[PDB]
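Enquirer: I'd like to ask you about the structure that follows.
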Amino acid sequence: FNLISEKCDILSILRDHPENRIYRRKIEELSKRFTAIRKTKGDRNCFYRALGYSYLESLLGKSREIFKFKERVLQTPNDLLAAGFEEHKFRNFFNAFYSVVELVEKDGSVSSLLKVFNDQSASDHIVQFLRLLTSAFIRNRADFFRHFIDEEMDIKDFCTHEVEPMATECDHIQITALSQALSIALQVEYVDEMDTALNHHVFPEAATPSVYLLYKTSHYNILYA
Ligand SMILES: *CC(=O)NCC#Cc1cccc(C(F)(F)F)c1
């Protein structure tokens, strides 16, 4: 369980910031709304890895929701091709993501899903697929990302340097783009060291989330309501 942990009690993370008044306050507050946490490896891939595992976990045993998601995943090669990725270069990554989606359908156990996401090879193939899909979705909608995010930014250079490569950190743009690309609704809780309110953001703003993540010290962990 070196990439995604077993579930722990929310208050077990007090020990990560001992004798820190603000962390202790915000974690105690968090424990009123959430019961458990799973930790991720802090290797630069933790957003993609956490979102992939937690979303697929939320689908287990839901036959209509799995059918609908599989239907969307089967179309994603078209998004990649439209943004100028070549099939023979994304094939190995697409096949690994489609395989874990079939596991959700056919096997349906937490234990099987956690084994794939802790297999360095399968898990890293899954993360690389999610990164390529994120890049494609942004490139295919460059005017939207410039209109609504940043009129001045260079989109192609951004995707080349800060989306596609393994171990590159995310910002709001990558979270919005992957959420939209796969129709995944998520909520991020923010825990920083300023004496401020514990606060969150929902992607997209009007949605009921499937996935809850905790962001602290550049790192995303998985929360359970
Ligand atoms: C998403 C991601 O991979 N971020 C990199 C990181 C990190 C990190 C920050 C604070 C603590 C850890 C520990 F110690 F690994 F939990 C990792």
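Shown for chain A, in order and in Swiss-Prot numbering: 6-230.
Any Cβ shown, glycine's included, is placed from N, Cα and C.
Grabbed the feature section from Swiss-Prot, which reads as follows:
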ACT_SITE  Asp48  active site
ACT_SITE  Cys51  active site, nucleophile
ACT_SITE  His224  active site
MUTAGEN   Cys51 to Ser  Loss of function in vitro
MUTAGEN   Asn226 to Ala  Abolishes deubiquitinase activity
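Situate these features within the shown structure.
Expert: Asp48 (active site) carries neither a helix nor a strand DSSP state and counts as coil.
In sequence order, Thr45, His224, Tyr225 make up the list of same-chain residues 6 or more apart from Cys51 (mutagenesis position) whose Cβ falls under 8 Å from its Cβ.
Other Cβ atoms within 10 Å of the Cβ of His224 (active site) number 16 in total over all chains. Under the three-state DSSP scheme, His224 (active site) falls in the strand class.
Sequence-distant contacts of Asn226 (mutagenesis position), defined as residues of its own chain at least six apart whose C-beta falls under 8 angstroms from its C-beta, comprise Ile18, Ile42, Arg43, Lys44, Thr45, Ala55, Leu218, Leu219.
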Enquirer: Might you list, by sequence position, any residue in that chain lying six or more from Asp48 (active site) with a Cβ less than 8 Å away from its Cβ?
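Expert: Long-range Cβ contacts: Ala172.
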